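> Got a structure here, written out as structure tokens. Questions coming.
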Amino acid sequence: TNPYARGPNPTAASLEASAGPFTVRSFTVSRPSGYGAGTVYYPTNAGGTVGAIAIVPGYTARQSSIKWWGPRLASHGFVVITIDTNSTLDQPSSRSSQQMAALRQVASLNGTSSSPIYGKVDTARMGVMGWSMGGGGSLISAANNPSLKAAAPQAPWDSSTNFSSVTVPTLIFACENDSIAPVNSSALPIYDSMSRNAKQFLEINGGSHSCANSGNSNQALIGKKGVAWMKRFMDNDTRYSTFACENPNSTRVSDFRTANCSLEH
Ligand SMILES: [Cl-]
Ligand SMILES: [Cl-]
Ligand code: NA
Ligand code: NA
């Protein structure tokens, strides 16, 4: 059997729900190591060690913009750290360094007997997410650390759109009407540059640049897809292959693309 499989068999309803099967607690990081601030969300009853995901905001933004992912993912069996950057005005490369520093510190806390996450993390299984420049930073993290198991940035931007070196399974959430990082000049060229990975592009119909942030009105679909992608690729959990790889065939999705996701016999 798959040693990383956690939780009950998924359904559309169970993945669209506000909360997954596991009870979630959280704590503030006392002394951030290489980033500004962090909140760690974790399941108290996942029944085995789980992977870790680090999530970074966009320019000027704070944990609030990305917070909803913490409980949503942790409740399905992940340790999730949402960060504030050293400065709200840090650029993508710095955001990537800080994201990886947050993953490092989650690994440290996994080995710290006083930590609520002591022994809860499989430090070999990690993922990266983030908004806008924090999404660009997630793609930089993946490019520089190919042992990461999944990436799922939202409304990404970087000074370069060429992420051809990314071999990590990558889901790009995009926002159709984004006027900050227009899809046609940012998210879509980024998607098209990646040639060696499992990848997906999911654009929310009518979405502004904040369409995947806390308080969005598509938490059922966006949360289903983010959880399914992380389950499929961080846990190798093929119970999630359809949810991860499918076109939702949704009137809420103005553009859907995927490649190298479904397995061919
Ligand atoms: Cl930004
Ligand atoms: Cl916008
Ligand atoms: Na690259
Ligand atoms: Na539209």
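Along the chain as shown, the residues are counted starting at 1.
According to its header, this structure was worked out by X-ray crystallography, 0.9 Å.
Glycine too: its Cβ is placed from the backbone N, Cα and C atoms.
Swiss-Prot feature annotations, pasted as is:
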ACT_SITE  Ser132  active site, nucleophile
ACT_SITE  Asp178  active site, charge relay system
ACT_SITE  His209  active site, charge relay system
BINDING   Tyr59, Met133, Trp157  poly(ethylene terephthalate) binding site
MUTAGEN   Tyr59 to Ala (Swiss-Prot position 87)  Displays increased enzymatic activity on PET bottle. Displays decreased enzymatic activity on PET film and on BHET
MUTAGEN   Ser65 to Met (Swiss-Prot position 93)  Increases activity towards 1-naphthyl butyrate
MUTAGEN   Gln91 to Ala (Swiss-Prot position 119)  Displays decreased enzymatic activity on PET bottle and on BHET
MUTAGEN   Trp131 to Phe (Swiss-Prot position 159)  Increases activity towards 1-naphthyl butyrate
MUTAGEN   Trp131 to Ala (Swiss-Prot position 159)  Displays decreased enzymatic activity on PET film and on BHET
MUTAGEN   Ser132 to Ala (Swiss-Prot position 160)  Loss of enzymatic activity on PET bottle and on BHET
MUTAGEN   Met133 to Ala (Swiss-Prot position 161)  Displays decreased enzymatic activity on PET bottle and on BHET
MUTAGEN   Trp157 to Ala (Swiss-Prot position 185)  Exhibits highly impaired PET degradation capacity relative to wild-type PETase. Also displays decreased enzymatic activity on BHET
MUTAGEN   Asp178 to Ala (Swiss-Prot position 206)  Loss of enzymatic activity on PET bottle and on BHET
MUTAGEN   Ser186 to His (Swiss-Prot position 214)  Displays increased enzymatic activity on PET bottle
MUTAGEN   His209 to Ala (Swiss-Prot position 237)  Loss of enzymatic activity on PET bottle and on BHET
MUTAGEN   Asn213 to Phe (Swiss-Prot position 241)  Increases activity towards 1-naphthyl butyrate
MUTAGEN   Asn213 to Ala (Swiss-Prot position 241)  Displays decreased enzymatic activity on PET film and on BHET
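Mind mapping these onto the model and telling me what they sit next to?
Long-range Cβ proximity for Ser132 (mutagenesis position), meaning a same-chain Cβ under 8 A and a gap of 6 or more residues, is found for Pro57, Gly58, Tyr59, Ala61, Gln154, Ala155, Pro156, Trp157, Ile180, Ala181, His209.
Cβ-based neighbour count (10 Å, all protein chains) for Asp178 (mutagenesis position) stands at 23.
Reduced to three states, the DSSP call for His209 (mutagenesis position) is coil.
DSSP assigns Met133 (mutagenesis position) to a helix in the three-state reduction. Non-local contacts of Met133 (mutagenesis position) by the CB criterion (under 8 A, 6+ apart in sequence, same chain) comprise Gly58, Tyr59, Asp90, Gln91, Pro92, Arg95, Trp157, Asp158.
Cβ contacts within 10 Å of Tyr59 (mutagenesis position), excluding its own Cβ and spanning all protein chains shown: 18.
DSSP assigns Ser65 (mutagenesis position) to a helix.
Around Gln91 (mutagenesis position), a 10 Å sphere centred on its CB holds 15 further CB atoms from the protein chains shown.
Around the Cβ of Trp131 (mutagenesis position), 30 further Cβ atoms fall within 10 Å across all displayed protein chains.
Counting every protein chain shown, the number of other Cβ atoms lying within 10 Å of the Cβ of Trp157 (mutagenesis position) is 26.
A coil conformation is recorded for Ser186 (mutagenesis position) in the three-state DSSP classification, outside any helix or strand.
Sequence-distant contacts (6 or more apart, same chain, Cβ under 8 Å) of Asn213 (mutagenesis position) comprise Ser65, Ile66, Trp68, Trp131, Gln154.
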> Need one number for the poly(ethylene terephthalate)-binding residues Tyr59, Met133, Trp157: the maximum pairwise CA distance in Å, whole number please.
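Spelled out: the longest distance between any two Cα atoms in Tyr59, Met133, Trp157 is 10 Å.
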> Can you list, in sequence order, the residues of the same chain other than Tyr59, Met133, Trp157 whose CB lies within 8 Å of the CB centroid of the poly(ethylene terephthalate) site?
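Sorted by sequence, the hits are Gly58, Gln91, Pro92, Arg95, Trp131, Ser132, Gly134, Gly135, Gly136, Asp158, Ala181.
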> So if I take the mutagenesis positions (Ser65, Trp131, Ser132, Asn213) and measure from each Cβ to the nearest atom of ligand 1, which come out below 6 Å?
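Only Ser132 qualify.
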